[PDB]
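Participant: Right, I'll just put the structure down here and ask away after.
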Amino acid sequence: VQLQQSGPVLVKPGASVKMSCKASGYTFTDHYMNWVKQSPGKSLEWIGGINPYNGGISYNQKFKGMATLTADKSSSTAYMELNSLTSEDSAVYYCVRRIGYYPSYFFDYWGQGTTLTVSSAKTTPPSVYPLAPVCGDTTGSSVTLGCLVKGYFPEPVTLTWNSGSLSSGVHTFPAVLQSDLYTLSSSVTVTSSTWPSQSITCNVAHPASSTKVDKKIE
Amino acid sequence: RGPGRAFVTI
Amino acid sequence: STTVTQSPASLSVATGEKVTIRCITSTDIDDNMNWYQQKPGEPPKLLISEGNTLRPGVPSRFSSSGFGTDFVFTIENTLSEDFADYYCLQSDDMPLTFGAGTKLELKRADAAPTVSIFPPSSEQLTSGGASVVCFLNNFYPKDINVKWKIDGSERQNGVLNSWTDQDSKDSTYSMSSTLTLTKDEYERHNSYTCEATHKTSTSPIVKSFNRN
Amino acid sequence: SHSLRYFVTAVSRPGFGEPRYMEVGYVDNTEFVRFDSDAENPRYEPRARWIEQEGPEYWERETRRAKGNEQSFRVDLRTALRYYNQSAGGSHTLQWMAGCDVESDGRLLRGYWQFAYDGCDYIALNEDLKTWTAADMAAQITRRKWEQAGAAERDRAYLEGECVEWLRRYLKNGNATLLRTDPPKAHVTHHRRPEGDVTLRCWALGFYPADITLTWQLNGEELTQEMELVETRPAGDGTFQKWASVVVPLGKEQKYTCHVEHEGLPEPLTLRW
Amino acid sequence: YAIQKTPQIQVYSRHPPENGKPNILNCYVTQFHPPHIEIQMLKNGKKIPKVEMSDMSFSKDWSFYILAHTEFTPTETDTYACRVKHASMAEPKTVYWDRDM
């Protein structure tokens, strides 16, 4: 009923990393445990599987030597360990539960997934900049305000407007790499009778560097 | 013939 | 490895018609073919297991058929919540292999985009850079073209474009166009405009400012 | 001695349908009747030739019995779910074995009435045919239930009376099949291992009943080796099969002997290729 | 939904193998739990159509067994095998028929 994976990880090339997958809501040994990678574009590839009953392991030949699967029955937790990491290993890794009892191999339950980033870039806190209108060209009943989050690493960054109070007309633009650092934008649209009569604030949270920043538009 | 549970369940 | 070819890569249908996804394999897998759905942000969810078994709780509009090498996944009278990515997976022998997937998007009515342009914030000018941003919100279809113009002349280098995923409620897209320069090269010029070419208009939508 | 045994299995499949229920009747080692809830219509069908001599009322009563037992096992699966605090989405199994082994005379040698849940022992009638043996606390609840109700008396009444009489009847009717004795046809095969040693293989085919002993005496006797030996398997036509292999250096083939001891043989076979 | 017994497979034939003489190929699968299992008989890696199965029953230790069988005409160049899928194994085991084992 529940498969909770570890948080996002950033490692240097040629290093190793160990992801966990805590199962709950069923007898852990009664089901196999697979791991599946999902890449930016070319998605969904089976890495391997383990039997928590007897430790029986199956591997994909594509990832033989790269992945080490283990399972601990006491805490009902599966572990996958990657080694000799390159850039082509940056992806989302899922632990997925295999259907039990019947002689089948499809998966039924999927964990939330853990994002792994392999890059030699150091963790960098973001720079937050407000985006206000052209100071004069306002006309329509609605005005759009922006929050630009430039120069951070790694991903992702959470952005809220007025502490999550305004969820209408907000667009969170997907971050893009630029000069080795990420750049993101956020849009919000409010009635012209609100701004600048009511202050508008974007709150940017970067957990990788433990930074929160509030920026007030104008 | 075979055995009958006789509806005596566990 | 037994390869698995999924078709088509993308599809565009409205709310209420049939969606047909074909999945072919390179070897004979009998009926051991499964169909997963994945909505943005979420992990994939199993819809149809081996054979053509509809998983419990799955609505009755989804169906599967085929056997051996050819398999079909059908959605009859698709609802609005049925629009996501779809993957086929064979489970006959190892290694387990997935299809390339199908990006099923909602074909709604056309919508003109709302365009806005933002100059560099003063703090960024003090820092040392400059970013002119252009928002293009709530439009359909996803196809759109942005033309940056500096002092009337077109600028092509230093532009980064970011689209969003189709909205869950509006089924519209949004796009952010960022022009990046140094404070010096931003200071030398004054007029800055952003031009948008879309299907809903024969003439482009222009949004400009003067640095002063 | 001879035996009449019945093997019953109820397996649950949530989300699919009702639990699958099967009954299989064995005289000695030969199957002769079968029930299966997953058929064109669930009935008690014959599996041997000599049993088809029974009339229609025989199959009618056996079908009624099988359906009653199937309802019992459905209820039992649900109460075991409640008993073990288990989810209604998992597939669980319930096995039941009941029968009688009688001696060549006719006196009851042993009675069996045992259950298992998920491949593990649940409750078993003891050798006295009066008391039960339970594994876990749910089985202790079942035991105290069955001891209040006195199910051991009825079960012993079946095992000592109906079972023995019907076993005698089955032996009498199927004399031509059940009490036949078929001699094993045996031979020794040779294989060259990738090294200097060779694999000697002693076969025994086409024997009945399945009780056979295959041994390899070396220059004198004794085993003194990790001799390979597969379980007696059925050829699918009423006869059985077995073989035992051993490794031997190149040259000592004339110094090794195989011994086949079968009840259908006047003199045990000594063999060497 | 408890213990796991890995199935044991034996592939053989009734009568000794004679080229051109039709015969029965048997796949004997024993000592497995849960009872849900899948057995296929392959000739030259391709699935054989008419495959018959003995009725599933168990032994004294509650381990299930079963016997699949099909008609086949052994030649010197044809390959025969038995593929098994069970919840206790990571991958479907294949056991090839040896005319001497």
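The numbers used for chain E are those of Swiss-Prot, and the residues that appear cover 19-119, in sequence.
We read in the header that X-ray crystallography, 2.9 Å was used to get this structure.
Quick reminder: no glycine exception, Cβ is built from N, Cα and C everywhere.
Copying in the features that Swiss-Prot gives for the protein in this structure:
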DOMAIN    E:25-114  domain 'Ig-like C1-type'
VARIANT   E:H54 to Q  In allele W4
VARIANT   E:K64 to E  In allele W3
VARIANT   E:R101 to T  In allele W2
VARIANT   E:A105 to D  In allele A
VARIANT   E:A105 to V  In allele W2, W4 and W5
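Mind running through what each feature is packed against?
Facilitator: In three-state terms derived from DSSP, E:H54 (variant position) belongs to neither a helical nor a strand segment and is classed as coil.
Just so you know, the Cβ of E:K64 (variant position) picks up 9 other Cβ atoms within 10 Å once every protein chain is counted.
Taken residue by residue with DSSP, E:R101 (variant position) is part of a strand.
All chains included, 27 other C-beta atoms sit within 10 angstroms of the C-beta of E:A105 (variant position).
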Participant: Identify, in sequence order, the residues in the chain of E:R101 (variant position) that are 6 or more apart from it along the sequence and have a CB within less than 8 Å of its CB; answer 'none' if there are none.
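Facilitator: Correct list: E:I57, E:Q58, E:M59, E:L60, E:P110, E:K111, E:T112.
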Participant: Helix, strand or coil for E:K64 (variant position)? Use DSSP.
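Facilitator: Once the DSSP labels are grouped into three classes, E:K64 (variant position) ends up as strand.
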Participant: Rounded to the nearest angstrom, how far is the Cα of E:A105 (variant position) from the Cα of E:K64 (variant position)?
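Facilitator: Here the two Cα atoms lie 23 Å apart.
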Participant: Cα distance, E:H54 (variant position) to E:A105 (variant position), nearest Å?
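Facilitator: With the alpha carbons as reference points, the distance is 8 Å.
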Participant: For chain D, which of the variant positions E:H54, E:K64, E:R101, E:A105 fall under 8 Å by Cβ?
Facilitator: E:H54
Participant: Could you put numbers on the helix, strand and coil content of the domain 'Ig-like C1-type' (E:25-114), residue by residue per DSSP?
Facilitator: 0 helix, 50 strand, 40 coil
Participant: Tell me which residues of the chain lie with their Cβ under 8 angstroms from that of E:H54 (variant position), as long as they are six or more apart in sequence?
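Facilitator: In sequence order, E:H104, E:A105 meet the Cβ cut-off.
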